[PDB]
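**Q** Take a look at this one; I'll ask things after.
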Amino acid sequence: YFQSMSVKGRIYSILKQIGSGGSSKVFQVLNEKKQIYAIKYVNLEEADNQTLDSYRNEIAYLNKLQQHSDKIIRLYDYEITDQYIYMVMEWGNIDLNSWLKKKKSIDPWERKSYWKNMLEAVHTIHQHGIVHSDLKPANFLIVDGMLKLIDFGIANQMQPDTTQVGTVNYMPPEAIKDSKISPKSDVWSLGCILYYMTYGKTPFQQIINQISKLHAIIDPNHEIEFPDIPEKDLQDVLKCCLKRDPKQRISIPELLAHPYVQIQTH
Ligand SMILES: CCc1cccc(CC)c1NC(=O)c1nn(C)c2c1CCc1cnc(Nc3ccc(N4CCN(C)CC4)cc3OC)nc1-2
């Protein structure tokens, strides 16, 4: 029940575990001033040089980029050694994958406000050359009704083995047809998340067969349902995000000047 750890001399008191993946554990902890944080611990015992440089790189970027937007998660401090990495981060109520897994109805205002957070955070990483290229709702954390981007998909996702889960619902068609990596790949994946918040599922979610789903994502003859809704700006945004051709698909800077994001509906 009572557990503890240090990170750069400062003592944190572990309350519980709030995450896991590969050889990393996220804990909900309290510092000496009874302030709540999330420490991500990562193990390097069997991680190769590539893997380690991927973690070092991600860290450096996350640290740098938090200044540039407040829609990226705070990395308050970290402790990096040959054996492990602690990262003392901003603690959030719940991730968006779990939040949307609760709710059927999402408040139009809340959806738009989330959409904006997502655009801003993702735009920031793009501005420093980073395409995420694996954006899911899992990647976004709700901190006081504000969505923070948890990670940049820079680090190499090593598997547990002794014991969200590689889902292709958010996968852009260019990725499925196999070096080059367009920032508009992320626009598709964001579009898929918004499509979820708009219509209740991802566009190819109803496709039960895996190989079929992949095929459907690419097949231009295979249309996507955009059932008409009061928010016609929302319907517009989704159609523009989910163009299969990356060159015809809308840009982040464009999505930011879009009526959905700018026009005040009251
Ligand atoms: C997707 C990002 C990623 C990439 C690579 C490696 C990792 C580490 C496993 C990660 N994961 C994280 O870096 C991470 N995952 N979570 C859940 C958090 C982080 C870092 C920051 C952070 C801050 N605050 C929270 N709070 C929180 C979130 C979710 C939940 N849950 C519990 C499990 N349920 C199934 C869903 C709801 C509980 C939380 O705390 C109360 N949660 C978090």
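Along the chain as shown, the residues are counted starting at 1.
Quick check of the header: X-ray crystallography, 3.2 Å.
Any Cβ shown, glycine's included, is placed from N, Cα and C.
Below, the features straight out of Swiss-Prot:
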- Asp134: active site, proton acceptor (ACT_SITE)
- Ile18, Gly19, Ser20, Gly21, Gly22, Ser23, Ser24, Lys25, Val26, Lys40: ATP binding site (BINDING)
- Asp151 to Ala (Swiss-Prot position 664): Loss of kinase activity (MUTAGEN)
- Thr167 to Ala (Swiss-Prot position 686): Loss of kinase activity (MUTAGEN)
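Each of the listed features needs to be described in terms of its position in the shown structure.
**A** A sphere of 10 angstroms centred on the C-beta of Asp134 (active site, proton acceptor) encloses 19 other C-beta atoms.
In the three-state DSSP reading, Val26 (ATP binding site) counts as strand.
Listed in sequence order, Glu58, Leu62, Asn139 are the same-chain residues six or more apart from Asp151 (mutagenesis position) with CB atoms under 8 A from its CB.
Sequence-distant neighbours of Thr167 (mutagenesis position): residues of the same chain at least 6 apart with a C-beta under 8 Å from its C-beta are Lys136.
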**Q** Relative to the Cβ position of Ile18 (ATP binding site), how many further Cβ atoms are located within 10 Å?
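**A** Cβ-Cβ neighbours of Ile18 (ATP binding site) within 10 Å number 17.
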**Q** Rounded to the nearest whole Å, what distance do the 6 unmodelled residues have to cover between the Cα atoms of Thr163 and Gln164?
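**A** So the two residues bracketing the gap are 16 Å apart at Cα.
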**Q** Could you give the Cα-Cα distance between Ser24 (ATP binding site) and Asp134 (active site, proton acceptor), in whole Å?
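**A** With the alpha carbons as reference points, the distance is 19 Å.
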**Q** Tell me which residues of the chain lie with their Cβ under 8 angstroms from that of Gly22 (ATP binding site), as long as they are six or more apart in sequence?
**A** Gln157, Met158, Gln159, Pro160
**Q** State the count of C-beta atoms found within 10 angstroms of the C-beta of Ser20 (ATP binding site), not counting that atom itself.
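**A** So the Cβ neighbour count for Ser20 (ATP binding site) comes to 11.
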**Q** What's the number of neighbouring CB atoms sitting within 10 A of the CB on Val26 (ATP binding site)?
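**A** By my count, 20.
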